[PDB]
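Structure first, then comments.
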Amino acid sequence: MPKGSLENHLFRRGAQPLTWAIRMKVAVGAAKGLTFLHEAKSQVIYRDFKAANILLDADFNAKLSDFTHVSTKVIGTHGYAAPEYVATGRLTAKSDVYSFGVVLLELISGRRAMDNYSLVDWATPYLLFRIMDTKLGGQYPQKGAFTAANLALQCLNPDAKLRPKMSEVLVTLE
Amino acid sequence: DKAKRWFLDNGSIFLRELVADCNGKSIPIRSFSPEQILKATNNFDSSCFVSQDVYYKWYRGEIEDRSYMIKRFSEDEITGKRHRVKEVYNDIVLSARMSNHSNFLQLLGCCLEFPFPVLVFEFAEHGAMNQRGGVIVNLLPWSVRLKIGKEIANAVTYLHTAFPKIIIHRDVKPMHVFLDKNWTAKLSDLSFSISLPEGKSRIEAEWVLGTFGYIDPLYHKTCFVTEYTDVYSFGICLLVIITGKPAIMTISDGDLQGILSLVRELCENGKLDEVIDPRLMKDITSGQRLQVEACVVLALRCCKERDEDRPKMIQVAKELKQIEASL
Amino acid sequence: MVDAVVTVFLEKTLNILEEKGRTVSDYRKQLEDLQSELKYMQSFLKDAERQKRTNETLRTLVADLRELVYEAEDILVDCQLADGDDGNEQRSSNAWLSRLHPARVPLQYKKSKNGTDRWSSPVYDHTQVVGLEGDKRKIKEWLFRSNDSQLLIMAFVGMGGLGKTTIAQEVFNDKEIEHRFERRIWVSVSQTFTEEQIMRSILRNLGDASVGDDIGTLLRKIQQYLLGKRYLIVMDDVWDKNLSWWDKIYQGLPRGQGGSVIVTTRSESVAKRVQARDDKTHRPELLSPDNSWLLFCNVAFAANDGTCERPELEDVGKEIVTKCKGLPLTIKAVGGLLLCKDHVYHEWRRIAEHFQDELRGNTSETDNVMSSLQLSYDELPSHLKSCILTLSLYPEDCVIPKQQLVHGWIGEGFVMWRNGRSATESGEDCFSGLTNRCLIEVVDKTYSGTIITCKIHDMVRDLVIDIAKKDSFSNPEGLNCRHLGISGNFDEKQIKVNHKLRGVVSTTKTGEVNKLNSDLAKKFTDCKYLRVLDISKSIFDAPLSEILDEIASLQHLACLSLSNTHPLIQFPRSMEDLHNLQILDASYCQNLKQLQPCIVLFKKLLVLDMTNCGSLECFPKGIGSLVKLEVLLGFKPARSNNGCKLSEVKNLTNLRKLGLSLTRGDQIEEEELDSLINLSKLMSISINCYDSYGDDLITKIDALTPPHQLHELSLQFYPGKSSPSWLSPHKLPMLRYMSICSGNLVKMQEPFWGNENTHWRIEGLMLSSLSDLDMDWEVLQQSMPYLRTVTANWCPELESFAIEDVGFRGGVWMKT
């Protein structure tokens, strides 16, 4: 129990004003671990990508830990999953980078995909126009927000053939 | 033997859920014997097998001068799950209440001396429909496909509307729609339903469930069931019928063929002379190609991601009846 | 209530005195001089009963008189099946003859001044305002006076949390405030509030989200755009919170135009505690002297459409309604009481004084309603005065079926008959009289209009609970009771055998099963005189054939019925030597592998019902040997040299309702096809051709002609494709109701219509769930000139009909 999940900090009640622009660096460290955990090996697909599956260490480090037809869907119980995963079921790296794009949307936005319309269905219309978040008063001036949002829109493609690899998305973020 | 206590316990819970659904006002179930049903099935494994699924295996059989369609249940796959046994008795009692339609598979009774109540139905002549069409050694024409479409549609409307309290079963596949001698589409296994309570039309199904590919991904990502959770997956129960291409489609490489994606891109790429199950294309295609175009635009309209654009089951069944007008 | 037991006693002695089998016996002379002074007692026992009220000295002994009548009835029924030395009763008869008269003489001045009711035959259906919709015009007038006031608060306080919320949905979707008007909100605020659906629900119809947020910013978000525009607010289930917090909400919304909030509660914290525009808190439970009295006449008179043709009686009606000051079901109860007499003014003034003196000493707000209807209760005819109070043996609002309590009534003998009109024409008659008197009300009808289920009210069920308490009738928490009724897990105390114990009835709130062990099955047959027995909605952990094998020792049974009960594989083997057993019914019971032969060897039973029972050996042989079968449905005509037949039912005459299933070829026989043309009073038949593979069946049933007289025809599965070529005005003139359930048929042959000079003359028609029909509605009109209504709910290819979606949703289409 190092710090709980990101949902223990990002989606916690009260207000919880967490940090300035260091959670982007936490995401860089997470994807930097993920790249050799799931590509540089023989083959590994993470299969369980979730905000509650991303943790926080003592220096706010996101080390990922602890990860045939089934009629009950368990993999991706919410909007983390993919429109191609709804069709075929073949676990690829496109599903992993798609869930990486939606957790980028969580860490820049601070919203989840629940109904009181969902995450992509609101943010991908809402496109300059970086007036989406108001949890922080100094939410804008990191200045890489619009290019980071363009990176997220490039990760959130409906097609799997213009797929951004997990390696090449890292060095575009720094 | 312990067949008697099998019979007593499962008849007890069967009567309890029977009266809890519909006031003890059943349809004339009759009882069969173990010897009768075992001489029908010839000890459960032969060419008399027809269809597989998760819980149940649809067999043929023959009691004295009368063949029948039989359904048992998996003893190993059910008995360790309270939600599964609460599910399967909902299945048998809702089907038993559902015998009052001529488009559902009529129930004829059940034997109770087993671990689980294997149950008889009306004998449809042809076997279970596969993911394309007929399964016996043969292809089937076009007008019978339209009849299968309209009868699946109004049966699902019955499931949607025919009561004070409405029920939803979360999967309509061509693996379920059985088919008789006179070529009607008798749907069966009302067996993944939930009865959502009075008035409210939206409830949090705590298990997203049922036959991957036909999931309606808004429901898959929002984990509550609506009216529309069937009106999606009926559309790719219609598309499967009219293109003959199974849902988990492959071309020599890792099954990456989303059916909706292929027909949606071919709608503006191939321009609709490519979606008509091509071995059927010895059809005369006189004016029924236009009704093919009408039902495919209905199917792609009833499956888009913004649910309020989707019509209800009543609308799709009404205009599916209306496109008979080629006559 | 002893007027019922003396009347059933007098009719029982009148029926049993004509046995003419034992003559040298002084008790056969003793019955006449029991009957004579019982007739003398019947001069004044009505005044004795209403004088038992507010006088303790009468009920100290008339209960012993009552149990004396009960034990005399028990020993005289013991004299019936005697077949031997029945001479040990005469000294006991002398003993209670000497016991009766010291109750006869002290009652010499307490009055000092025929079990056939007459008004039970015309049923009037006085639910003409029940289903209260007569308030829409005045509620609309309350909507119209928003700007005349400042900020209208429509507090429907008082009754609440009970189901009155449907009084505002016709206001939610009327005609006048949907064109020039903007919209109206809706809230669903029960006793739970959760601080999320209170004030955010009135905005989330525009797109307000469920975000963690205070009250202030949404309170300055919602109510702004309302400069001189009519608008509606609603609220539900208020308490102290959202009254000391709502004061800045409703005064935070603007004024100068009106603005109508409608609050619908059981509490009264808004209509009086702030008193803001609550000058319309005059709820329709209270009425004007010319808002209540006209519908009181509509209830009470109801024969000339609720008129005072003698305007002398207008004065006593006015004084009664101004004494009860217009509380609804009080005037309903005294209206239903005032159906019968209507003859002369002095009895009306007499019962007006009977109202007067009981309201002279009550002095409360809710004892007036209670004691107002008790005088309606004791002024019934005598025979039904105890049959009304059996449904005190039920929970609070269970929806009671007719074929339990009517069968219980006719079982233990509360209904009497001598002359032709035998069973159901009497039981439904007295039940229809009881619903003429507005004690019991209908819940559901059929296509035909026969009655199925009926409910009570709470402020009469507590009254009849009190009458059961003060008369040793029920509530066995305290053993001395008349007859018992069991619901869900309530005799787990195992309430033992008392000798009183006239019967027992299962009761259930439409949706549960009372499980019960095997020990109380033994405690059943531990008793002796259990005239009515029915354990309907119950399941057991042991089969009935080995736990109800101790029944032949009893012999005093008129009623058993085991419907919807699973461990009933075989009827009990010991059913040989019992002779009365007037009714029997295993309805919808699915597992009956045989029907025992010996049940045909008693010539007295009335109802034999084995309906919808698929698994069955389908009858014994000699079922035509009985004579008094008037409803026997679920026939299953047997095979060739097997079981019963269809020709052998020709020996019967007494039928009213039968029901039969036709599966194979060998149920019917070709020479037996004309076995039912000359049946006299057979009234309503039924047919359920459910498992029907054999194609010869449609070819050869088609000449089974019914009697020309009949009332309700119901064939319901019928595997053929055409009509059965006998349904015609040429074959059956006086049918009234027709119903076809789920079938595969295609069309009907033209002699079905046959409208040269011959028409159907029926009134109600049902074509429910049948998928291959093709007819014309105008053909139906021009072939059938008489229809109240015609219902149909699942039948495509029938868009010629008038109901708005004949394939899917049933319009009833009455004729105006």
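Chain A is numbered as in Swiss-Prot; shown residues: 172-238, 250-298, 305-315, 321-367, in order.
A Cβ is built for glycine as well, from the same backbone N, Cα and C atoms used for every other residue.
Secondary structure from DSSP puts A:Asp219 (mutagenesis position) in coil. Summarising the annotation, Swiss-Prot assigns active site, proton acceptor to A:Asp219.
Swiss-Prot gives this note for the published mutagenesis A:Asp219 to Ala: Normal cell death induction in response to the Xanthomonas campestris effector XopAC/AvrAC in the presence of RKS1 and RPP13L4/ZAR1. Long-range Cβ contacts of A:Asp219 (mutagenesis position) within its own chain (separation 6+, distance under 8 Å): A:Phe238, A:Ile257.
Looking at Swiss-Prot, the entry for mutagenesis of A:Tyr262 to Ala says: Normal cell death induction in response to the Xanthomonas campestris effector XopAC/AvrAC in the presence of RKS1 and RPP13L4/ZAR1. Secondary structure at A:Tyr262 (mutagenesis position), as computed by DSSP, is coil.
If you look at the deposited chain, A:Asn298 and A:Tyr305 flank 6 residues with no coordinates, and their C-alpha atoms are 9 Å apart. Across the unmodelled segment of 5 residues, the C-alpha atoms of A:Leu315 and A:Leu321 are separated by 8 Å.
Distance (Cα-Cα) between A:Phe238 and A:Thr250, which enclose 11 unmodelled residues in the deposited structure, is 18 Å.
The Cβ of A:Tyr262 (mutagenesis position) has 25 other Cβ atoms within 10 Å, all protein chains considered.
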